[PDB]
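Step one of this worksheet: look at the structure below.
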Amino acid sequence: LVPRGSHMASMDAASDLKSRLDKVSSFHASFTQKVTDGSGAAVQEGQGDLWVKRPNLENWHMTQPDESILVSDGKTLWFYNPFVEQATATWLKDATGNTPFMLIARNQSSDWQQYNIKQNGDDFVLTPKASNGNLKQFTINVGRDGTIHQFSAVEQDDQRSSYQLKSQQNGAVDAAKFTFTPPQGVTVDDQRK
Amino acid sequence: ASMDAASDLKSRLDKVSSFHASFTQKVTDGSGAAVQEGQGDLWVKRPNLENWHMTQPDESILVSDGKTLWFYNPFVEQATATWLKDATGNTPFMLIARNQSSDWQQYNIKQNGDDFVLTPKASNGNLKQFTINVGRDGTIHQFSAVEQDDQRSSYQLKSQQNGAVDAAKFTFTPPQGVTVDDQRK
């Protein structure tokens, strides 16, 4: 019913272009180049080559107090409850909740520019520009070295979640523990249509 | 004032690319009801940056790690380093390599099958125009670019060999006996 307007047609095009390119995370190509000064006269020709490695997605893994987990490979968000042996898969794009963890882990200008952000020293307070009720509020404390010390989040139904972080070990961890395969026996609700 | 805050936040966060933290969490109603409490663990691996390496017709090379753009002319034994931020030109290669939504959302974009034509929203930019042909599988077949001076560069690509590329390629250290002009302030 609501027609496809120019702004959406452009968004759909950006999105398809992106999904195509998402399929190749690295490649090598030979090319032929041809330059033109402005008028049309052939300024230059030649052969060359190009290597590209695209960014990886962000990854995260959180263990709740109840010992159930949330795992993200950047596409899927997996939720797993080892006590009841139940697992839920959902595309991250359609995921709901856990936005602080997504913001924390992605650290992208473009996610940050969706908020009004005041800064007092190491403390930052973020109010959403688009007040649709995704996150009513988000607060975070980050050292100069980038260590996150604490943060809190207000959901749209005024549900507040606060976190105080300790024992912050930097240094890498193996990508295999950010990819989740339901263990034998676990009921899977795969909501990825 | 909001945009300095966003930047500094990001820049603090850029210093760390992975971490493990233990935490204590507390959850609340609108009222203030102590719905939850306990300890838990968080692991994060941040995105790494894009990388590209390009050999020009004249055999000079452009290498990018996401922060620095190195330009090296082995014939005259001269290399230039410049922050990628401060860089001018080579926008097509940055876009191809980054493949970020937010970079694509800076252009009005029309599609016809595999062909896409892009014109910048923010008309004060590097690129007057950018054209690219991408297959369903993500192979880039050709593209072309018009700079602000009406100059036009076209590329026709072949031999697209996907699969891992040695990360030798994307880190550049000036060779001994090459004169470096480090423009990074």
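Don't overthink the numbers, they just go from 1 along the chain as shown.
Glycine residues also receive a Cβ, built from the backbone N, Cα and C atoms like all the rest.
Swiss-Prot has this to say about the protein:
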- A:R54 to L (Swiss-Prot position 64): Loss of ability to transfer lipoproteins to LolB (MUTAGEN)
Note to self: I'd like the number of other C-beta atoms within 10 A of the C-beta of A:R54 (mutagenesis position), please.
What the structure shows: 22
Check: What does DSSP assign A:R54 (mutagenesis position), in three states?
Finding: coil
